[PDB]
Amino acid sequence: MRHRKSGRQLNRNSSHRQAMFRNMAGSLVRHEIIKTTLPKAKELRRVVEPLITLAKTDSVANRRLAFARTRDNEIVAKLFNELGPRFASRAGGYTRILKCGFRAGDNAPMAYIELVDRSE
Amino acid sequence: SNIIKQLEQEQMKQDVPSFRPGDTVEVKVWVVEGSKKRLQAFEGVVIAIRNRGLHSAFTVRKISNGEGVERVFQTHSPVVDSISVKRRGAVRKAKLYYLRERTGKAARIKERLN
Amino acid sequence: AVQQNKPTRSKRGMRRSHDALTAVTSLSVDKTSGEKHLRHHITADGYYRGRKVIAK
Amino acid sequence: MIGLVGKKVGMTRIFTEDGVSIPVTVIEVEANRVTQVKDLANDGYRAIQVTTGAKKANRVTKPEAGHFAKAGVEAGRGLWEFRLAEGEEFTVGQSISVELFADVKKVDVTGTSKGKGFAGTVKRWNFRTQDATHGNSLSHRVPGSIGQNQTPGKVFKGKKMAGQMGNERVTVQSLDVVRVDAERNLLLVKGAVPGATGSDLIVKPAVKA
Amino acid sequence: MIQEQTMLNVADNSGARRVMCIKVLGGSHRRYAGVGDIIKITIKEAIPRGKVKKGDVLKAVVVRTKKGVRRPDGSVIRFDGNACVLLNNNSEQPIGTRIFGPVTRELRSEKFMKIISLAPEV
RNA sequence: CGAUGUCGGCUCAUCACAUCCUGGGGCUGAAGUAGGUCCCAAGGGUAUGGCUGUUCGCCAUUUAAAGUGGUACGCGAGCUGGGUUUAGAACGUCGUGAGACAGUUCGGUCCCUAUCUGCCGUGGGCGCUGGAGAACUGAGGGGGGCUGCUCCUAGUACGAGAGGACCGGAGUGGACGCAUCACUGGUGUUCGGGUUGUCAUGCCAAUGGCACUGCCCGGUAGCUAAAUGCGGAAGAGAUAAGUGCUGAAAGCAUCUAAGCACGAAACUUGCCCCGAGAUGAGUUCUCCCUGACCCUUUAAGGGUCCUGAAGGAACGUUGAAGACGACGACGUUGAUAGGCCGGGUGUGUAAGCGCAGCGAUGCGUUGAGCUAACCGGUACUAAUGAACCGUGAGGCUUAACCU
RNA sequence: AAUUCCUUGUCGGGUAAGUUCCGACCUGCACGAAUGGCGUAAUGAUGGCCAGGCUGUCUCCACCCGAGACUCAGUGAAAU
RNA sequence: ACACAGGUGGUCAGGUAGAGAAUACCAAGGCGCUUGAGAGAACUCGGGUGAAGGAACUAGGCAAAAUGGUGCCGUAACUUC
RNA sequence: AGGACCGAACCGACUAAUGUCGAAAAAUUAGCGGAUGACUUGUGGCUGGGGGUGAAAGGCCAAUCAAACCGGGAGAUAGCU
């Protein structure tokens, strides 16, 4: 009956589900802003926020866990050199989500999600 | 819940002599023999420890006349007089449930000297 | 499983009485740009809450 | 003789001196203050309308805050009534505490149960599940027959079928109090009260004896 | 939790070795029994000479269930397997002298004092 | 006969009383115990297996009892398809034969997305007549109602003795229902670890993907039962059989015709839930609106400008709430989620390095490292100023009190 | 008995209890010798029965993982 | 009848593990199957695990669970050996 | 050596569930039987309607079989609806 649970199934199985947020994390960090639907954005907060949390602690132990998720060294190199020291003061949320429109081909609620520094 | 966390620690006993799963625990129970309140002792090996505050409990097995006899014990209960650790086991697991299958020679365990 | 008498034109419309559509009720005007957008939604230009934050 | 509304915090254990592990429920009962005293000739029957809690300034409404300013009380969260039992008057503003729940043995608990959702017949009315093998096709947990035949020609009103389960005001009767900390304004009672871990429930003295 | 068709080991030395609970006694539609109540058993496997032969309907009373029973402190005492002690069909009083293994204090009330005295412990 | 699917089982029932049990009574060839028979009584309860296709029956063993019947011999647009009752085959048997046989014997497709009625749930519209927010009273309807055993009164009442109570009280179980997660366990493909084969990250190392979560071992929260609490009631009103009182008709007698009183798990309440759509739409408390103009077949009318309140809805963060709506919490004056800090809890000595060992690998740092929904805090992110809907004192008649 | 109506025949074994099953009595309604009789090792996706093992078949179901169902967007039937 | 979970003869057929063209993961090479975005109800379909009991279910152990590999040791009634 | 055993391809179709206006006018999923033979299969021939062929079921002969389909007798005949 789903009392007190967490996570969002997204009409997708578990192996597929954890392969999405792993892949979606690499897309979020690389371009600093992505366009996706609301429940995918609302759950992406539960993935990359623990990631940037471990990205402001430079150590070989933490780099291995930062690579155990997202499985990409370039995203690991994009962290710990920029996103770590750009966020080593703010002890909170590292992203904001804005409702943009509706995915035209199927009427899906889309939402812009970006990283809160955007200084370039 | 601090309202519950208050009420949890006015009943937890203070000593709780630290043991680990794999140890050989001697535990004495306040059994009531009708009129008398004699103090009998239970002996054996801890299989599991369920470490959760006031509800912290542990399971001691006992090979007795061949048949294994297990018994869980609420740590902060008044019926448990004391917990005496005889041997220090050096198992890897946290719950030793596979010991319910084995008997005798294979049920022995190494020493935790280090 | 299957019907027995043809439902009328009156019963067809009465079933579609609850099938009306609520539209737009009240839009919102952004602080800076003055462009219309949905409540808690960015403008089609790109403003949000008096701030061109997506920078298209 | 009058009920007291309080918030369920949770359930826990209490060890007695002999060793009995009495499972209790921790019901916090804050300041229950009177907001209205209804009388026979003035308002029909007689009861007291009691409230408790702390509601924010910009959430309490004008017809609500004006009702409290008449009573001279503080705006709690919601308000309930309890029937007076043959002769008792306090005031409009009597902040009743858990003090009177220290000499009454058994009490009654009325609270809302946990909503199980749209739950089936096997879950709701304990209908025995059909055979899961031996040829059975698409009818493992279906209710089966729900009426006789052409002679009654209908389904009897009150037939136990599937629907909404729980989420309803339920009352467990005659639970025993075990301890009251009037310094902390608590209520410890024997057993289990209706659910919704941090919601409210009405505690009233024994209607059964 | 001894319901029915349950292969029970024996505790005493009545000649039985392996029995089966065919009916829990006391109460209509009763599903199973605990450590304190009696059942009706048949003899599935018996000692050659013994005191009872294979295929006899007698009453037993279980002493060690694998589910275990619960003392009022929350503690449960589980066993390795199911076991019972036989007793006469009419004037109960257990048929046997020696009783193997431990028993449980939830047998102690004016009739099973004959059992718990002959038991080694508890 | 341009189709009403056949026995039995399963699931789910429901009604009748000619009553199996529990309840209250009369008679006895009723001492007691135990029974027998009969009247009133339908509130609830009313087997498990072996054999059989079987209903039934027989048997074993329980139970307070294992009731008797109606409802297409209840129930296939709910399931089963063993029987019977298609096409194959065989035995005995009747017939020259094709074949036939409640004569047996092996095998043998069971369809339907529910429009309407009914029923279990949940909303919308509008109404209730000035509008809105809460709270309720209670017409009426439903749920629930069963009971064994031990002890006590009591080895007392009765009785030569043997045996052995009624009544009332308490403890403790079975079946049933309700609530709950403290505990006992289960589960936990979102958590930690072990491990086989292979691929990949350049390689060692360390991890990841796939193989049903690959197979596994444990296991937070949430959901639950086997787990743990609780409930059936007492009392009262009106009676049924039956027992009476007083009492004439009929100077007597008499429970009945006047009048009155006891009398059951049945009837009405008492307990719990829904409940003012109860159009007979009730009551209480609180808040809100007291600007000007014309027209008119001048009527509770239409329209103009100006203001739209309390509040509601919407939108968004979301819930131990939920199919969807609804309902509950909150929206910067903020703790409603997420993230974060700390803790708890689970897994059980991470990585890297140092030393020992030919090596695998073992110790030290290290009860470490990592920790899903849980607990207590913290505005770091998202809950944006508005806008939309809702108005401008509320008809006529009569009484009643003061102008 | 693939044959036995009466019939679940009767006795013995298995089970707590066995219209089925196994071994036998002949009382063969209505077996019988190439429309073969009686046995037979092996074989059989064959018929009946029993025991161990193993388990959600069942006592009595519980939680979880996915595909529909449910909601919004597009397209859009059918029996009757 | 269709851009149809069906049918259609032959040829080539690599790496690791493996008895193997089984099977598991991959190379060359080719596809994500022409509706999807949410919710996480009853109930249906395919599966995973399960306390104690272990055929008590049922027409019937049907279905599931279970066993399962190699070498060595060991192996009955009966028999056409 | 073998109408020998275990078991893929290939051929077949015992069991169960799904499906039953299907994904399919007999299939899919999970197990199952033959798998050096009376085996299986591609291509091309020959046998035809009271006739063929039949390890024989009244089975098969173009989704049709106790007498195929097509056209013609023929608007058969219908004491029936």
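Each residue, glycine too, has its Cβ placed from N, Cα and C.
According to DSSP, E:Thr97 (mutagenesis position) sits in a coil region rather than a helix or strand. Counting Cβ atoms from all protein chains shown, E:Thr97 (mutagenesis position) has 9 others lying within 10 Å of its own Cβ. In Swiss-Prot, a published mutagenesis experiment is listed as E:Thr97 to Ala, annotated Reduced RsfS binding.
Listed in sequence order, the residues of the same chain lying 6 or more apart from E:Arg98 (mutagenesis position) and placing their CB within less than 8 Å of its CB are E:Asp12, E:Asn13, E:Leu118. For the mutagenesis of E:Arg98 to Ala, Swiss-Prot gives this note: Reduced RsfS binding. The structure shown keeps the original residue.
Here the residue is the original one, while Swiss-Prot reports the published mutagenesis E:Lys114 to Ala with the comment Reduced RsfS binding. Using a 10 Å radius centred on the Cβ of E:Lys114 (mutagenesis position) and all shown protein chains, the other Cβ atoms total 15.
Looking at Swiss-Prot, the entry for mutagenesis of E:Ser117 to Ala says: No change in RsfS binding. When other Cβ atoms within 10 Å of the Cβ of E:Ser117 (mutagenesis position) are tallied across all protein chains shown, the result is 9.
Look at E:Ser117 (mutagenesis position): DSSP puts it in a helix. The distance from the Cα of E:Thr97 (mutagenesis position) to the Cα of E:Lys114 (mutagenesis position) comes to 10 Å.
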